[PDB]
Amino acid sequence: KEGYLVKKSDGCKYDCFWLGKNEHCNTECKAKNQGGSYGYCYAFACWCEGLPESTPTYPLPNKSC
């Protein structure tokens, strides 16, 4: 399942700047709290692939940025 990371702060989707590969998104996603293996920035967001549904991923069932 794929999804766009999200700032746990308020819920607004997680944005980024340097496009292409990254060490910050590739890390948080590889964290054992998600299970995703691949991941990068799509224009200005953080796309990931390899995480169950239990992981809170935009949109948010309790938030609406």
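Residues 20-84, in that order, are what chain A shows, numbered as in Swiss-Prot.
According to its header, the structure was obtained by solution NMR.
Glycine residues also receive a Cβ, built from the backbone N, Cα and C atoms like all the rest.
Annotated features, as they stand in Swiss-Prot:
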VARIANT   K26 to N  In CsEv1D
VARIANT   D29 to T  In CsEv1D
VARIANT   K40 to E  In CsEv1E
VARIANT   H43 to G  In CsEv1E
VARIANT   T46 to K  In CsEv1E
VARIANT   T46 to L  In CsEv1C and CsEv1D
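Annotated features taken from Swiss-Prot, shown on the structure.
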residue	record	Cβ neighbours (10 Å)
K26	variant position	14
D29	variant position	10
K40	variant position	10
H43	variant position	12
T46	variant position	10
Open item on the list: When you rank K26, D29, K40 by Cα distance to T46 (variant position), which of the variant positions ends up on top as the closest?
Closed with: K40
Task: Integer Cα-Cα distance in angstrom, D29 (variant position) to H43 (variant position) - done: 20
Task: Nearest-integer angstrom distance between the alpha carbons (Cα) of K40 (variant position) and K26 (variant position) - done: 19
